[PDB]
Amino acid sequence: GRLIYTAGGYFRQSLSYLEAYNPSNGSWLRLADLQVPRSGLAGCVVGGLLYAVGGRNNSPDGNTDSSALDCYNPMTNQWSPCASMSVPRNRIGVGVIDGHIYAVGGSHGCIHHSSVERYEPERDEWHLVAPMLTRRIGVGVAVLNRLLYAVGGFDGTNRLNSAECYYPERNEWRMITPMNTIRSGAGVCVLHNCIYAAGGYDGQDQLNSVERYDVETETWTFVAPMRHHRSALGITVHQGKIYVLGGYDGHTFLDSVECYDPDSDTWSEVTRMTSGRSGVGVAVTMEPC
Ligand SMILES: COc1cc([C@@H](CC(=O)O)c2ccc(C)c(CN(C)S(=O)(=O)c3ccccc3)c2)cc2nnn(C)c12
Ligand SMILES: [Cl-]
């Protein structure tokens, strides 16, 4: 089976948890803690390693933004440090193209990054690429058809409905059609030919709305809203279904996990995380050991 891994997050302070959910049987496993607690990080998978990227350690003893890339091997249930990024990136978004990891945006203190860098596992090296046209933290990132999309976020002044696309062979960013909704800290992922943006914060409210961008039509369309309003949710795709994990609804750090069936256009509660949290990193890979 493949599992949905949730790494880090926030409740009262930044968390070190790594836990893995099995959609086939409803079970959660607690696995090895992150070496450093972090919220506002991103997860991704390349070649059966799980990567935790960026974030911030919000702790009683200080707040430290992370430039870390940490490598988890499910076969050994151990974390190893991999090469650090050029800069700390809190409230980061990540995407994988052709075995390479793109780290997009995020903050370092009051610095809101437009910069983007790319990691090569074979060399354990990061290299900067062209920066986005817009500074974005709490940025949603997805990959469709080997193109990288940066969606919404916060530019240091305004939360954003704008989005843009990176063309690797041109090393160039271009704006796409903006969303219908301003969203910072949305969950962004890809399913079929569409980029989904679920939830987020608009500077006033946490959102339950969900909309999707069809690369062929260049339009955003709303689908059914989630059962819960959520900002700083985790999101992933497992077998043609979107799963959203946790986040903040204006009142509670949610343990709710919901999944979306695109054929019925419905959201269903699927499970609860072992404890409520937001700002997690999420990805899917093989079950450990
Ligand atoms: C300033 O108020 C908020 C800003 C954000 C945005 C940033 C912005 O638009 O300014 C944002 C986006 C992405 C992440 C991962 C986070 C951090 N996370 C919530 S977190 O879970 O990592 C976290 C939790 C509490 C304290 C620190 C960390 C924030 C979302 C909010 N939703 N409600 N409000 C009241 C929000
Ligand atoms: Cl933060």
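Here chain A follows Swiss-Prot, giving residues 325-613 in order.
Per the header of the entry, the method used was X-ray crystallography, 1.9 Å.
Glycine is treated like the rest: Cβ placed from N, Cα and C.
Listed in sequence order, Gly332, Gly333, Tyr334, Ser338, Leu339, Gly379, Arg380, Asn381, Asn382, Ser602, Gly603, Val604 are the same-chain residues at least 6 apart in sequence whose CB falls under 8 Å from the CB of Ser363 (mutagenesis position). Under its mutagenesis entries, Swiss-Prot includes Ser363 to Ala with the note: Impaired interaction with SQSTM1/p62.
What Swiss-Prot notes for the published mutagenesis of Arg380 to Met is this: Impaired interaction with NFE2L2/NRF2. Neighbour count (other Cβ atoms within 10 Å of the Cβ, all protein chains): 27 for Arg380 (mutagenesis position).
When secondary structure is read from DSSP and collapsed to three states, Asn382 (mutagenesis position) falls in the strand class. For the mutagenesis experiment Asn382 to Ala, the note given by Swiss-Prot reads: Impaired interaction with SQSTM1/p62.
Proximity of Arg415 (mutagenesis position) to non-local residues of its own chain (separation of 6 or more, Cβ distance below 8 Å) is seen for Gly364, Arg380, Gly429, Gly430, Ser431, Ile461, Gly462, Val463, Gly477, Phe478, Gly509, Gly603, given in sequence order. Quoted from Swiss-Prot, the note on mutagenesis experiment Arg415 to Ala is: Impaired interaction with SQSTM1/p62. Abolished interaction with SQSTM1/p62; when associated with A-380 and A-483.
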Three-state secondary structure, which DSSP defines for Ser363 (mutagenesis position): strand
